[PDB]
Amino acid sequence: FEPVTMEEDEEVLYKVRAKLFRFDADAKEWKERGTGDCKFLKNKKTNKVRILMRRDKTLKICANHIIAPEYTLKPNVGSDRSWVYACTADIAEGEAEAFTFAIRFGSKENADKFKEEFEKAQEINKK
Amino acid sequence: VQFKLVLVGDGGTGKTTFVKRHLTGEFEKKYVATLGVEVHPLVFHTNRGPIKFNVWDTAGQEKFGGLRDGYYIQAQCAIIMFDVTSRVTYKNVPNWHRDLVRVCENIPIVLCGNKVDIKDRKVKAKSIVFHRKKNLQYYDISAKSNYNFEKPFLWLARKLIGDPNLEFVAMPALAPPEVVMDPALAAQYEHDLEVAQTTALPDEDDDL
Amino acid sequence: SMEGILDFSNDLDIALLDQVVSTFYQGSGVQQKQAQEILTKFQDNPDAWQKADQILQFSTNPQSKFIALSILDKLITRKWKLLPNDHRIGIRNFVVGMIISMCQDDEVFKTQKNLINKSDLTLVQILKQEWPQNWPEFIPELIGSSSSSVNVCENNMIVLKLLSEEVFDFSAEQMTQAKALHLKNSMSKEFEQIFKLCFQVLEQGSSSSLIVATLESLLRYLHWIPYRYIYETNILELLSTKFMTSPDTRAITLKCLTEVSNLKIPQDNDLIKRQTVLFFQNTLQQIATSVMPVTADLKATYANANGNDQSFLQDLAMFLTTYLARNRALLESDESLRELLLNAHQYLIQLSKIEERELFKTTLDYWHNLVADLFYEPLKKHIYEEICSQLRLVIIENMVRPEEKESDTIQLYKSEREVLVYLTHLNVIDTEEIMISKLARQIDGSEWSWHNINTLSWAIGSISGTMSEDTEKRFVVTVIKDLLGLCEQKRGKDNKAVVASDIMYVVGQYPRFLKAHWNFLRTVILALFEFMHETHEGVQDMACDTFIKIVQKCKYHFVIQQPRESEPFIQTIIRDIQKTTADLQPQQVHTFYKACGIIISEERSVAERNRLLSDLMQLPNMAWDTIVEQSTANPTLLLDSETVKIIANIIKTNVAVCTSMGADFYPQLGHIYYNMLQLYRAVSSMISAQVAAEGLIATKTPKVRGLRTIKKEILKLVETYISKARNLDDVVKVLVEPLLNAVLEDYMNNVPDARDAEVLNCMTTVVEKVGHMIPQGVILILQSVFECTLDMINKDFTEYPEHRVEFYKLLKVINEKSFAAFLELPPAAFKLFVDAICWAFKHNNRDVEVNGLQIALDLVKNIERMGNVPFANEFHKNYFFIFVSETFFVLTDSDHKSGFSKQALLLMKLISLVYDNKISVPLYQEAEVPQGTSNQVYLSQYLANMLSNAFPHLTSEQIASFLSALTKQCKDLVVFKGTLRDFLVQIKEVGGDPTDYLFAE
Amino acid sequence: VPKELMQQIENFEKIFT
Ligand SMILES: Nc1nc2c(ncn2[C@@H]2O[C@H](COP(=O)(O)OP(=O)(O)NP(=O)(O)O)[C@@H](O)[C@H]2O)c(=O)[nH]1
Ligand SMILES: [Mg+2]
């Protein structure tokens, strides 16, 4: 009787909920870019780690860049649960563009843990 | 695959803020009244391919109305917006609907009650019934808390495409490029970084 | 280059216009944005209407003609009567001719529907100006031209639809009362002729587009025409049979029959009753034979969303619910109508299974109407036994989450609970059986799921209080017994967490059961205490919400000594409170302490209640004592974020307990009060010292935000107690004086960005409760907050929004409870007080605007109560016309329509003072008016000049007639308001009829 | 109160143990 994404080659090292901001320098103002899951993805064919962050519901990319060993996470004056750092090539919105990002988390613990994983991944990419 | 979407409603109801959230993810706190209309392409990725909305964000204030119903010509879908903290904006929904369906006689229309994040709600759920006899979809939404902020476009996509099982799907994430510092821009990025650090992040009390 | 059309010295280049238009509608980006700004400027040229006859004749672009008609529309609705009479006749003639020639060209009539509809609406605007007084033959000629062409006949149905809409459906806001009545009477007079045409087209016509357009006009007619046009003709038969078979006419016909179900009908004539039965009988018949049988799966059909199925099913629900809510009694007695009655409800059952939130609410509203009637009306419920049995299942299976944040889910749950409570009373046995059966299929896995177990548990919890205590007891036992076995049956903390929560929700809903079974109630609480150690997401938050929910209902059983117990259970809770709450978050610990305060307040022995209070607060009081010792020793400790957080959590614990205990909290408040205010001062100094050393950005830092939290919780604690205190002597003689010394000067002498708006809120409560007892204290409040807060908020409407709101709440309560404080203000400060009230008028913010209007109204009454004294006489001389003119300004500026009612009330009160001679001195200066002129004459003179300069396009006669009616009606708020609305219409146009203001007469 | 309920609910606290 006869019967009737593009991140699959990667590996999730870290996942955390966070809100992402970009600095509008010409307006001296932080502007939100997306709220959702922030992930560190290790490529199996290069061992290179990237940040991939998607907005909830729409799942549109709001962050997509390598965790470069050169980047440096800095505190924000008004937050004990955020990090600020400059990004020289993010491809969430088309061509590679430079941004001054800020990422905030639900607790100071997620913020410190993020910086921990963020640094582990930096050494991974240094090779 | 692009559909014209007209967005109408009283001034201050959040139409432009709603679109901005979908375009950039930002939340604009300032009320800068739209002058006439503002057109913005908006693309969503679905299991039926990408769908494009040419959003015509119109002005709600009469003194900034511009071409008024002239903006509705050849629209294929629409959103009517009101503010659940302002009864007058709901009292005027039948007026916006009248002017709309006189130009667009058979299009899918969503009625949106914005700003449900505000505790002191004035247009209670039980009072919102205008959509029943007019066959409008209704959604409580908040452009600030993102409550149901995707439902109006998901519903419209399903009507315009004719597929009740259409879903938003995750756009593909290309491999990001490798970085190389430019020593001729080091002091340039550490300048903008200092300004960014000493500028407080907004809404530091939000759960996220 | 596109900006050439904006030069009127030259002839308009139609080809250039059509290019700008196409660039706007079909272009993109910058070119579209530029063209848009050009078209807006072209359309708003006050002379652009003169070039409309050219565009409509020589343009080949429909969008350009549409814009041309928009330009004409503005002209007709706002400046028609200002034209020479030759342009009025001309514009009329070439709008009529344009429509005629568009209908005769079948190709244009088919492909330019948008431009033809726009032309019909434009014609309708002319009719509102010119018909019937200056166009008596319009309707006769319309009826004549209809027979010469199907296209023109179809289009005349569109013209009549739009006319009926503009006259009856949308005239209330857009016309004066007199003008609306004139047109309503004009259409009523000539409708006999209109209906004849409409009925002949429906009976004879075959063009479907003509039929549909005629039925769409009929839909509008049914809003206002008398019922005799519907019941004394054959039109009901046509609608309910002929037009229900064609899918083209079906949608509109159903909407028409829905409105027919709302007609004003005599409820005593038997033939009419039969006619109302008959068209329902025909409609249900056509649905069963032409659309789908009553067995059809409408849930599946709606989900498929083919064609217009979703709209049709929505319209059917509206028709069935509307008719049945009004007329189902007509079907309940005659046995030959029973099948029809039940088939109609069976359709509603099938409609109620559709997955569509808003449609479910429409049918749920009807079910409420039905089951409520069966609950009270004798001999009715047996008819619907089978319907009700199916409904019990529909509601149990579609039960939504109770609050146990979505405000659309909370309203729907309460609606569902109401209907299911009624359905349970109507047959308790059937409801119990369905729920137990549904629970069996949760245990055999055939319907097991997280959604299905939650839905069933919510349904079980919702009918609490409907069964007998004996049945409830048997029922609760079976459910809990079965749910507990279902918990063991599962593995994984995720599964066991879902079932655990449901079990606790159910028990939390049946307090009558818990109160009668102490040993059970006790064991329940102990389980919660152990659930407060489970770190799994959601368990702890559940355990705590259930605990306080049970306490609010069963508190008495925790404060007494139960049989076989050596102590009231509250003591056992307090002894192990550190252990119980050891793994909880601060928010959850405070809920716990709040729940204990609820119990403690049930103890009416003062001595035992205060002991329990002291024991409950033992932990936070010892931490408090420890900090007050070392915090003063080294004030830098308060920069340690750990100490700051500890302090804030101690205060929040006092707030939580004070929320439950209110007046009974006083003993605990006195334990910490004096040292708490010292802490308030020390914290204040650090915030100030931090801003001095770091700048304003310090206020954003976590250190300062934590220090301000301390201050805010201290104010919230004092606010919470005072608002509930029963001993106001102690409030005044103990609390107020240290409080004001601690907060007022600190608020006044901080920079704007460091002032806490909570200070204002706290002072509002102080004034509210003991304002009458501290006149000097109130004066001190004004001196410290009034001017420095006003200067924060009188530069725009956006900055310092919280200070803005609390500021006017404070002035409002001061104006109510201690008006003397304003009498002490120096004249310059009282002038700022008046300025601040009017400033509130001009806010779009509703929180501010409403209070500003109330303060103004209350101030006028306070002044009036003073009688004929110098301060009241000076107030009127200085500020009467300021309030009159400022009130008029927001009434007429079109940006404050949300406050119309209260503006009208304030204006009526102001006008009535002068016309009741309640102002003793002349409101004019010795110079500007003859000796002895009444304030009435001067008021009408002032207002006549004010409105003439503010609205110079009004005639002196309009202003005079408006004011004459307004002042005559200043004792009748509804008529007063109607006259103001009439004025708001007239100022939007030129040539308003001054006799419109005699409508009330 | 039915005495078998107790036996089952007293084990309720140890559901997470
Ligand atoms: N609390 C809250 N505020 C909102 C929300 N959406 C918009 N707003 C705010 O409401 C104000 C008006 O925003 P806006 O988008 O310009 O409304 P609009 O309908 O485009 N006005 P116009 O028709 O005159 O252009 C803004 O301050 C905005 O931050 C919301 O969802 N919640
Ligand atoms: Mg806008």
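Chain B uses Swiss-Prot numbers throughout; the residues present, in order, are 9-216.
For all residues, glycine too, the Cβ spot is worked out from N, Cα and C.
Feature annotation from Swiss-Prot assigns GTP binding site to B:18-25, B:36-42, B:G68, B:122-125, B:150-152; the stated evidence is experimental evidence. Around B:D18 (GTP binding site), a 10 Å sphere centred on its CB holds 23 further CB atoms from the protein chains shown.
The Cβ of B:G19 (mutagenesis position) lies under 8 Å from the Cβ of B:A41, B:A67, B:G68, B:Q69, B:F72, each on the same chain and at least six residues away in sequence. Looking at Swiss-Prot, the entry for mutagenesis of B:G19 to V says: Blocks DNA replication; when associated with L-69.
B:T24 to N appears in Swiss-Prot as a published mutagenesis result, with the remark: Has low binding affinity for GTP and GDP. Decreases nuclear import of proteins and RNA. Stabilizes the interaction with RCC1. No effect on nuclear location during interphase. Loss of activity in triggering microtubule assembly at mitotic chromosomes. When secondary structure is read from DSSP and collapsed to three states, B:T24 (mutagenesis position) falls in the helix class. Every protein chain shown contributes to the tally, and the Cβ of B:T24 (mutagenesis position) ends up with 23 other Cβ atoms within 10 Å.
Under mutagenesis, Swiss-Prot gives B:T24 to L with this note: Has low binding affinity for GTP and GDP. Almost completely abolishes interaction with BIRC5.
Within the same chain, residues at least six positions away from B:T25 (mutagenesis position) with a Cβ under 8 Å of its Cβ are B:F35, B:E36, B:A151, B:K152. In Swiss-Prot, a mutagenesis experiment is listed as B:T25 to A, annotated with the note Minor effect on the interaction with the alpha phosphate group of bound GTP.
Annotation of the published mutagenesis B:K37 to R in Swiss-Prot: Decreased acetylation; the original residue is retained in the structure shown. Within 10 Å of the C-beta atom of B:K37 (mutagenesis position) sit 11 other C-beta atoms, taking all shown protein chains into account. In the three-state DSSP scheme, B:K37 (mutagenesis position) falls into the coil class.
A mutagenesis experiment is reported in Swiss-Prot for this position, B:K37 to Q, and the note states: Mimics acetylation; enhances the nuclear export of RELA/p65.
In Swiss-Prot, a published mutagenesis experiment is listed as B:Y39 to A, annotated Abolishes steric hindrance that traps the essential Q-69 in an unreactive position, and causes slow GTP hydrolysis in wild-type. Loss of one hydrogen bond with the gamma phosphate group of bound GTP. Counting Cβ atoms from all protein chains shown, B:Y39 (mutagenesis position) has 13 others lying within 10 Å of its own Cβ.
Classification of B:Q69 (mutagenesis position) by DSSP places it in coil, neither helical nor stranded. B:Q69 to N appears in Swiss-Prot as a published mutagenesis result, with the remark: Unable to hydrolyze GTP. Increases binding to BIRC5 and promotes exaggerated spindle formation.
Experimental mutagenesis at this site is recorded by Swiss-Prot as B:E70 to A, annotated: Strongly decreases the relase of bound GDP.
Swiss-Prot lists B:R76 to E among its mutagenesis entries, and the accompanying note reads: Probable loss of interaction with NUTF2. Loss of transport to the nucleus. Taken residue by residue with DSSP, B:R76 (mutagenesis position) is part of a helix. Within the same chain, the residues at least 6 positions away from B:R76 (mutagenesis position) whose Cβ sits under 8 Å from its Cβ are B:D107, listed in sequence order.
One entry in Swiss-Prot concerns the mutagenesis experiment B:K134 to R. Its note says: Loss of normal mitotic chromosome segregation and formation of sister chromatid bridges. All chains included, 12 other C-beta atoms sit within 10 angstroms of the C-beta of B:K134 (mutagenesis position). In this structure, B:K134 (mutagenesis position) is part of a helix by DSSP.
In Swiss-Prot, the entry for mutagenesis B:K134 to Q states: Loss of normal mitotic chromosome segregation and defective mitotic spindle orientation. The structure shown retains the original residue.
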*asked:* So among B:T21, B:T24, B:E70, all listed as recorded positions, which is physically nearest to B:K134 (mutagenesis position)? Use the C-alpha atoms.
replied: B:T21
*Could you measure between B:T21 (GTP binding site) and B:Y39 (mutagenesis position) for me? Cα positions, answer in whole angstrom.*
10
_On a C-alpha basis, identify the one among B:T24, B:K37, B:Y39, B:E70 that is nearest to B:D18 (GTP binding site); the candidates are the mutagenesis positions._
B:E70
*Pairwise Cα distance for B:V124 (GTP binding site)/B:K37 (mutagenesis position) [Å, integer]*: 16
*Scan B:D18, B:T25, B:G68, B:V124, B:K134 for recorded positions whose C-beta lands under 6 Å from an atom of ligand 1 and note them, or write none.*
B:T25, B:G68
_Neighbour count (Cβ, 10 Å) for B:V40 (GTP binding site)_ = 8
*List which of the recorded positions B:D18, B:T24, B:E70, B:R76 have a Cβ under 8 Å from any Cβ of chain C, in sequence order, or say none.*
B:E70, B:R76
*Would you mind sorting out which mutagenesis positions among B:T24, B:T25, B:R76 put a C-beta under 6 angstroms from ligand 2?*
B:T24
*Within 10 Å of each Cβ, count the other Cβ atoms and name the one among the recorded positions B:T21, B:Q69 with the highest count.*
B:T21
*In the structure shown, which of the recorded positions B:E70, B:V124 has the fewest Cβ neighbours within 10 Å?*
B:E70
*Could you round the CA separation between B:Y39 (mutagenesis position) and B:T24 (mutagenesis position) to a whole angstrom and send it over?*
9
*Where the distance is taken from Cα to Cα, which of the recorded positions B:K37, B:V40, B:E70 turns out closest to B:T24 (mutagenesis position)?*
B:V40
